[PDB]
Amino acid sequence: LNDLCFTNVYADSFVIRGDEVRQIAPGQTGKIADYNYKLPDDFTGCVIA
Amino acid sequence: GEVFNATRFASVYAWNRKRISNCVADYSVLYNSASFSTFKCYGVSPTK
């Protein structure tokens, strides 16, 4: 990613319970996935926890 | 109910099986009661 130039980037930062770290994956469903936040299946981006 | 929270689960060497049939199946009421960390499903999406 150091060798690519970006058109535009968005940074979404928020607090998650230790056990729910794998709920933000595309296609993955659950309580916070369905009622709080979920991202499109064809998502291009990197996650840092 | 009996498969999500029993007195004590049968060991892996003598794992418990029963046929379930002639009823209606839904996950919403009981999944959140016993909260889980590894749900990986192969043939079927949880919503379908």
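We number chain B the same way Swiss-Prot does; the residues here are 339-386, in that order.
Here the Cβ of each residue, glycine as well, is placed from N, Cα and C on the backbone.
In Swiss-Prot, the entry for mutagenesis B:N343 to Q states: Reduced viral infectivity. The structure shown retains the original residue. DSSP assigns B:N343 (mutagenesis position) to coil in the three-state reduction, outside any helix or strand. Neighbour density for B:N343 (mutagenesis position): within 10 A of its CB lie 10 other CB atoms from the protein chains shown.
Looking at Swiss-Prot, the entry for natural variant B:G339 to H says: In strain: Omicron/BA.2.75, Omicron/XBB.1.5, Omicron/EG.5.1. Contacts of B:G339 (variant position) defined by a Cβ separation under 8 A and a same-chain sequence distance of 6+ are given as B:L368, in order along the sequence.
Record note (Swiss-Prot) on the natural variant B:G339 to D: In strain: Omicron/BA.1, Omicron/BA.2, Omicron/BA.2.12.1, Omicron/BA.4, Omicron/BA.5, Omicron/BQ.1.1.
B:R346 (variant position) has a Cβ environment of 5 other Cβ atoms inside 10 Å. Listed in Swiss-Prot as a natural variant, B:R346 to K is described as follows: In strain: Mu/B.1.621.
As a natural variant entry, B:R346 to T appears in Swiss-Prot alongside the note: In strain: Omicron/BQ.1.1, Omicron/XBB.1.5, Omicron/EG.5.1.
Take the CB of B:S371 (variant position) and look out to 10 A: across all protein chains shown you find 9 other CB atoms. Swiss-Prot lists B:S371 to F among its natural variants, and the accompanying note reads: In strain: Omicron/BA.2, Omicron/BA.2.12.1, Omicron/BA.2.75, Omicron/BA.4, Omicron/BA.5, Omicron/BQ.1.1, Omicron/XBB.1.5, Omicron/EG.5.1.
Around the Cβ of B:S373 (variant position), a 10 Å sphere holds 11 further Cβ atoms from the protein chains shown. For B:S373 to P, Swiss-Prot lists a natural variant annotated as follows: In strain: Omicron/BA.1, Omicron/BA.2, Omicron/BA.2.12.1, Omicron/BA.2.75, Omicron/BA.4, Omicron/BA.5, Omicron/BQ.1.1, Omicron/XBB.1.5, Omicron/EG.5.1.
Under the DSSP three-state reduction, B:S375 (variant position) is assigned to coil, being neither helix nor strand. A 10 Å cutoff on Cβ-Cβ distances gives B:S375 (variant position) a total of 10 other Cβ atoms nearby, all chains included. According to Swiss-Prot, the natural variant B:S375 to F carries this note: In strain: Omicron/BA.1, Omicron/BA.2, Omicron/BA.2.12.1, Omicron/BA.2.75, Omicron/BA.4, Omicron/BA.5, Omicron/BQ.1.1, Omicron/XBB.1.5, Omicron/EG.5.1.
Among the natural variants in Swiss-Prot is B:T376 to A, noted as: In strain: Omicron/BA.2, Omicron/BA.2.12.1, Omicron/BA.4, Omicron/BA.5, Omicron/BQ.1.1, Omicron/XBB.1.5, Omicron/EG.5.1. Around the Cβ of B:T376 (variant position), 6 further Cβ atoms fall within 10 Å across all displayed protein chains.
Between the CA atoms of B:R346 (variant position) and B:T376 (variant position) there is a gap of 21 Å, rounded to the nearest whole number.
With a threshold of 8 Å between Cβ atoms, none of the recorded positions B:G339, B:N343, B:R346, B:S371 neighbour chain A.
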